[PDB]
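Each remark here refers to the structure printed beneath this line.
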Amino acid sequence: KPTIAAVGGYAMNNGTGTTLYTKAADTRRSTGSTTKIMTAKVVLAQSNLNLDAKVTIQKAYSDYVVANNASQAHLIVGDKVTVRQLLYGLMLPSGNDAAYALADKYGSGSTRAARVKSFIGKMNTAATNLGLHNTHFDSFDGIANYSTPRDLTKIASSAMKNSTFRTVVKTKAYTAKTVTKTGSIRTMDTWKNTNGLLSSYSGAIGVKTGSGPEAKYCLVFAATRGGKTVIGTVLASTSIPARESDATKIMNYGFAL
């Protein structure tokens, strides 16, 4: 069993559900931006979903990232951005402006505030439906927001069942071509996936990096080799390189087991 810097860790065979690795697998910790995995999952599960539906970037999304100095997809207010592009903005650069736009769009209510509260409730419902007991969401971006390496791994596994989700998370780079306030086509600067495993770990297919003041450095990873898919989560590692080596060690162990 490898030694990892993360205080929390878990991994299972994605296809069979058999546990391959544990380290405080059921101990609750802050999740930070790995929360975005649930945001995507909820969106992709909407009955009224339309990937080509365009959303107008509101000033509120922009002010939101500035007010928190948070990660962003650099969405320009006034631009028309499709739900599909928003999913890439959410998952690759970990855009909190994109998350807001998605929560606003798929939450139920007559005001943005109401729809956001509704969206987060949808996130908790999704967790309950998965039979989880150690996961709770207080936000749509991860900015009372906790989970565990096991719970998060199950959430990711469920999300990986959606082909669109799988496509997004394994994409290393994506350039959004948005529609300007005046009808023009804008070529945004290229979005790069923050998950370094996609290029460092052979077979890597996901899923999403995460971090936060309390969550520290997190990573939900997945890779396939020989038709065998290992999916796991590392919570509260000590750094970006450490989170990656932690995941690498667990995956190698899981494949050799």
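Quick note: numbers on chain A are straight from Swiss-Prot, i.e. 32-174, 178-291, in order.
Keep in mind that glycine also has a Cβ here, set from the backbone N, Cα and C atoms.
Listed features, source Swiss-Prot:
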type: ACT_SITE; residues: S64; note: active site, acyl-ester intermediate
type: MUTAGEN; residues: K67 to H; note: Almost no activity
type: ACT_SITE; residues: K67; note: active site, proton acceptor
type: MUTAGEN; residues: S125 to A; note: Almost no activity
type: ACT_SITE; residues: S125; note: active site
type: BINDING; residues: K242; note: substrate binding site
Straight-line distance in Å that links Cα of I174 with Cα of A178 while 3 residues remain unmodelled: 10
Packing count at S64 (active site, acyl-ester intermediate) (other Cβ atoms within 10 Å of its Cβ): 26
Cβ-Cβ neighbours of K242 (substrate binding site) (radius 10 Å): 28
For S125 (mutagenesis position), nearby residues of its own chain (Cβ under 8 Å, 6 or more apart in sequence): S64, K67, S102, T228, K242, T243, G244
Helix, strand or coil at the residue listed as 'substrate binding site' [DSSP, three-state]: strand
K67 (mutagenesis position): tally of other CB atoms within 10 A of its CB: 28
